[PDB]
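What follows is one structure encoded as structure tokens, with my remarks underneath.
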4 protein chains.
Amino acid sequence: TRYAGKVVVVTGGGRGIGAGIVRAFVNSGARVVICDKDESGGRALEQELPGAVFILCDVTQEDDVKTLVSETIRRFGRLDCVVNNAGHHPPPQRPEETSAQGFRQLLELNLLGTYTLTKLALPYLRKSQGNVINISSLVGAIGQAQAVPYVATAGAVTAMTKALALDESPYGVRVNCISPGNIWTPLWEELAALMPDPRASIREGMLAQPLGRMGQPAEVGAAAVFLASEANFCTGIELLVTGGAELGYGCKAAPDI
Amino acid sequence: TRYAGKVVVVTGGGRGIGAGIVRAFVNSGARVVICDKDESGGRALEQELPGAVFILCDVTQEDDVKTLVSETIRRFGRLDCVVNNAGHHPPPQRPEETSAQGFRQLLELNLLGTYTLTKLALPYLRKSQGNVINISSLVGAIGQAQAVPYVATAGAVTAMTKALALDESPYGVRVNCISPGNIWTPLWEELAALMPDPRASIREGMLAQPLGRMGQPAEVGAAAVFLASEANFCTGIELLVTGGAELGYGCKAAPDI
Amino acid sequence: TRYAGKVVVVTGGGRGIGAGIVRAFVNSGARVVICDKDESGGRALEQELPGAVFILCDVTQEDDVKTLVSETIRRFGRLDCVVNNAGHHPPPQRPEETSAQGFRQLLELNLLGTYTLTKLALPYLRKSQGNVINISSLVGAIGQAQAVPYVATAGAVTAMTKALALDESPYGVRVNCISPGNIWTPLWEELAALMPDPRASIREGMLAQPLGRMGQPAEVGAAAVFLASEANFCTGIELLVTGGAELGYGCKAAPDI
Amino acid sequence: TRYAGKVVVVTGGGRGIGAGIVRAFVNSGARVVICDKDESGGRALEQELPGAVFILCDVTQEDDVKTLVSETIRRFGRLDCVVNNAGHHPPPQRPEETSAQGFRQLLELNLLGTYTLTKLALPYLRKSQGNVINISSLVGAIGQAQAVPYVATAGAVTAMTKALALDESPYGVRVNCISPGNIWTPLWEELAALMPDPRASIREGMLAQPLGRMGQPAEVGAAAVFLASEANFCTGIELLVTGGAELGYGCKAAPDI
Ligand SMILES: NC(=O)c1ccc[n+]([C@@H]2O[C@H](COP(=O)([O-])OP(=O)(O)OC[C@H]3O[C@@H](n4cnc5c(N)ncnc54)[C@H](O)[C@@H]3O)[C@@H](O)[C@H]2O)c1
Ligand SMILES: NC(=O)c1ccc[n+]([C@@H]2O[C@H](COP(=O)([O-])OP(=O)(O)OC[C@H]3O[C@@H](n4cnc5c(N)ncnc54)[C@H](O)[C@@H]3O)[C@@H](O)[C@H]2O)c1
Ligand SMILES: NC(=O)c1ccc[n+]([C@@H]2O[C@H](COP(=O)([O-])OP(=O)(O)OC[C@H]3O[C@@H](n4cnc5c(N)ncnc54)[C@H](O)[C@@H]3O)[C@@H](O)[C@H]2O)c1
Ligand SMILES: NC(=O)c1ccc[n+]([C@@H]2O[C@H](COP(=O)([O-])OP(=O)(O)OC[C@H]3O[C@@H](n4cnc5c(N)ncnc54)[C@H](O)[C@@H]3O)[C@@H](O)[C@H]2O)c1
Ligand SMILES: OC[C@H]1O[C@@H](O)[C@H](O)[C@@H](O)[C@@H]1O
Ligand SMILES: OC[C@H]1O[C@@H](O)[C@H](O)[C@@H](O)[C@@H]1O
Ligand SMILES: OC[C@H]1O[C@@H](O)[C@H](O)[C@@H](O)[C@@H]1O
Ligand SMILES: OC[C@H]1O[C@@H](O)[C@H](O)[C@@H](O)[C@@H]1O
Ligand code: NA
Ligand code: NA
Ligand code: NA
Ligand code: NA
């Protein structure tokens, strides 16, 4: 009952982290609108979960997002939380093999989708004293190899969260982000499958955390429910869900030349 | 039922933040041992709360802490979480009006109490796959005026949390910290009362947050319950409970000379 | 003679921070190519400074940037350092008064100009074991009010710096950023002049630093010369030139409701 | 001539990082007082360097430090910069194999020496508008395995730097810190020699940086000269001299259990 009577929109909710967030909010007593550009996972998740419904919506298409918000209000009468999870991490990219246009397209997906839904939702979040939860990444904070465009998008989302938190604080709307590290999801599995030795890639991903495993969508989901339902004095924070990957020395490459 | 069947020790649990943490854990279904050097608040809190008991214990006295742990195990059979909250913030201190011996004494209270209880508890936390929650302060991260010794103690606790998280990760024990900013507590009230204009001091404390208010012990308590019960992929994190005080420009003091 | 025999490109070098960086590098013994979209300041700066020349170049126009690099190599025979300073901070913008297209255009200027010049320069920087210096902003790290798009661009630049530092480390090319806070420049003066009380805006900008003043272009310039010429074990750092603005509590807005 | 006419005290200046800092300041034109508890290296360094002198002084002995300051003023007439470098990193320590008394002793050396010299020097630094440079460590920020006491001391020094920067800002005295990562020094060599495979320990230390090498005392020295002589708008900063060790994923330890 932690979030009973509340209405939550989760983008990219059809699989992976987003589906974990959907499940966590349903378990907390909320009604959830699952947004995804792909029907397959999200439609099944509506059938499975009483209290969740699915709306086909590509966050890069502003009229899809306008309809997502208007339909949420028409069907459920209020909006308390938006979780901006839709996004993508490309395969490894050497800097010289990226392009400005590819970078613009990744910004469109990973940064401007979040911007667009947040802007359309905010009038309703002000009415409910609701909150925004943005998914970013640990790599926005610490960098990553072979991911210049992706890392830039994560740095932008984390910073944008802080700016919007300042702007919406007089209106009672909190804005926070979750920065996952390595979470085992279909995207992780798909990216590993492109590598010459998928098994070694997965093992390396596990051992990047002091805990020696990757995280689960359910763990990101619990962090989101905390931010929405109980973190009433938290705004503009970056909640790390990383298993300690940012801690200590690790293998990153006369002794001093 | 989020933390049902678990046993939690909260130091400095007799009033303020610590009492808020005690209440949050009892509400989650845990049994709580309240440690405090003062009988007054903690004894009343035992009488009030089914599931909480009080043990008189000064965290700077190592034999008090040894008995705290042995009595917790004797009475309740397990130990799942220690919350190291006991500590003190002095009134404003100009750097030249501090002393090395006063600094040692503040380290003894604010840093070594945490160290001692954590060390004595860890064998039992390993058995239960339990966790450590250290209270630090935002000022460890950003500094504060007229508080050189206090700020150093907070910086030490936050860093120590990360080191111990690394060391205990192979044993399944998570170690995290909460960094509050301005939380309205008896200590805040007592410190304000020493100022020439207590009301103006309190108002300044409120306006240090974009949210325009101070936080509550219950809000720190909810963050602690999250870290203990649901943050299974979080270790070595610093969870800010600060109302946005670290965000944006504020009043800190030709245009460029 | 700290950077004698070296060749440096500074974008937005015609006034403000960029001109301060140009002057610092000339004083260190380097030859400097001043890039700016405006002829006025940069042309005068070429006439003033032996060792600096001016090339008209808008960093958002990829063929301008290609010619900037090819002309630098044709005229001077090597390239050791690029300083990505060109960019803009808009006047205050409420979140609901921004647009996705305006945000894309600010990303084009503040993020993709840096990306484009860096990509074109890197083959030459690899030959010279040179380095990249990106100008970002403190507000990328801490947020700012009424600046969602700008803050996002700064967060992106700082993060991108870290990613590229990782990628170029095996090739001996360091990539660092400087995050200024409040630096007194023509842009600061122009923005203040748009406010209802310019004098009060300037005073507030000065008092945002514990030092009680804004910084100077020459101070950013000295930080850039350090990063280029002497910081041989620094890569992926964010060097704050902020006068302490990020430190301590300040004015950001019952006591706890 | 960058720091000509200035007087600098460097503690632990007889070897390692401290000796690199001494050399950098002498090369900048300053007169340097080398403090060390051991005569061997520091006495030789006085004979070698015109402009450096050696004073035997253990920073944990407050009367040694009082005499260090009084002798500096008696002999040279002013004091412009103190570099608090003296300290020690123990061999690896499991948390359960540390003691409160050992922790107090390490705090005495690594934190309170810095506190004591800074306090005694500050009246003279106010007269000269001088500055304080504290050596800390990257591990204060990110943690390290098998080093709970050391990490706590580094976290304390970094935080203390920020607090004192706030307090001394109205008096024109800047206070900054340098956080080295892995610097090849006699201490590093001695610690490696205690390991079962010293060569493998050294190689692991080198590969902890994306740059693939450890840093040099001269590189820390150049950072110190920058902070003293040219960083006039920097106060309360943590200048990382780490070769990128904090960046990206590395080896820190079903895929998600
Ligand atoms: N998995 C990790 O380790 C990890 C780490 C840090 C950040 N992230 C981020 O978290 C988010 C989820 O990651 P994941 O691993 O679950 O990915 P995933 O690919 O498994 O799931 C992403 C979901 O979002 C949907 N989606 C993609 N583009 C969309 C669009 N334009 N409009 C609407 N829906 C869209 C997909 O169809 C899919 O159902 C992503 O933004 C990712 O970048 C993931
Ligand atoms: N209130 C804030 O804004 C704030 C902000 C950041 C950090 N903190 C820290 O949080 C903790 C709680 O703060 P608070 O405001 O609730 O303080 P408080 O003084 O109101 O409560 C502290 C409690 O700890 C007990 N205690 C003190 N020394 C002890 C010892 N030696 N052994 C056992 N118990 C001891 C006290 O008797 C009291 O019941 C402190 O460590 C404080 O430094 C407080
Ligand atoms: N002044 C501050 O307090 C401050 C703080 C943080 C960051 N910054 C950033 O530092 C940089 C310099 O700031 P400033 O205050 O000196 O600004 P400024 O406007 O005074 O100077 C900017 C210079 O860059 C040039 N420029 C702008 N767009 C360009 C383009 N497309 N191509 C080439 N040149 C271009 C301008 O013509 C001008 O000469 C900017 O990126 C700004 O966002 C400034
Ligand atoms: N080497 C690294 O990788 C590294 C990394 C981060 C921080 N640090 C810190 O930097 C400092 C220098 O490290 P190093 O590797 O050069 O060490 P080092 O042991 O080689 O040199 C330390 C010097 O300080 C002196 N010293 C020690 N205790 C003293 C005391 N009580 N009073 C006066 N002088 C004293 C020693 O005699 C010696 O000459 C230390 O504080 C260390 O913790 C070192
Ligand atoms: O595909 C990898 C993992 O993705 C997660 O989102 C699913 O919940 C898991 O069942 C699956 O193993
Ligand atoms: O004394 C200030 C505040 O302290 C808190 O710990 C109590 O819960 C409040 O009731 C009280 O107003
Ligand atoms: O316009 C504000 C300031 O801009 C700086 O770039 C110039 O160097 C100053 O002379 C001027 O006062
Ligand atoms: O002992 C390791 C290294 O220590 C440094 O301080 C010295 O400058 C080097 O010559 C030496 O190789
Ligand atoms: Na359903
Ligand atoms: Na009870
Ligand atoms: Na010229
Ligand atoms: Na000499």
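Note that chain A carries Swiss-Prot numbering, so the residues on display, from first to last, are 5-257, 265-268.
Structure method, as recorded: X-ray crystallography, 1.2 Å.
Note: Cβ is positioned from N, Cα and C throughout, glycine not excepted.
These come from Swiss-Prot:
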- A:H93 to A: Increases kcat for androst-5-en-3beta,17beta-diol and 17beta-estradioll (MUTAGEN)
- A:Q148 to A: The catalytic efficiency (kcat/Km) is 30-fold increase for 17beta-estradiol and 11-fold for androst-5-en-3beta,17beta-diol (MUTAGEN)
- A:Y154: active site, proton acceptor (ACT_SITE)
- A:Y253 to A: Lacks of activity of testosterone 17-beta-dehydrogenase (NADP+) and estradiol 17-beta-dehydrogenase [NAD(P)+] activities (MUTAGEN)
- A:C255 to A: Does not affect kcat for androst-5-en-3beta,17beta-diol and 17beta-estradiol (MUTAGEN)
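Overlay of Swiss-Prot feature records on the structure.
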{"residue": "A:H93", "record": "mutagenesis position", "Cβ within 10 Å": "20"}
{"residue": "A:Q148", "record": "mutagenesis position", "Cβ within 10 Å": "23"}
{"residue": "A:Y154", "record": "active site, proton acceptor", "Cβ within 10 Å": "26"}
{"residue": "A:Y253", "record": "mutagenesis position", "Cβ within 10 Å": "25"}
{"residue": "A:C255", "record": "mutagenesis position", "Cβ within 10 Å": "14"}
Recorded positions close to ligand 1 - of A:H93, A:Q148, A:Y154, A:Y253, A:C255, only those whose C-beta is under 6 Å away: A:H93
Distance between A:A265 and A:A257, Cα atoms (Å), gap of 7 unmodelled residues: 16
Candidates A:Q148, A:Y154, A:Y253, A:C255 (recorded positions) - the one closest to A:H93 (mutagenesis position) by CA: A:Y154
Cα-to-Cα gap, A:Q148 (mutagenesis position) vs A:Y154 (active site, proton acceptor), nearest whole Å: 9
Recorded positions near ligand 4 among A:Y154, A:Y253, A:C255 (Cβ under 6 Å): none
In three-state DSSP terms, the structure that A:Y154 (active site, proton acceptor) belongs to: helix
Residues among the recorded positions A:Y154, A:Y253, A:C255 that border ligand 3 - Cβ under 6 angstroms, in sequence order: none
Against chain C, in sequence order - mutagenesis positions A:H93, A:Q148, A:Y253 with Cβ under 8 Å: A:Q148
Cα-to-Cα gap, A:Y154 (active site, proton acceptor) vs A:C255 (mutagenesis position), nearest whole Å: 22
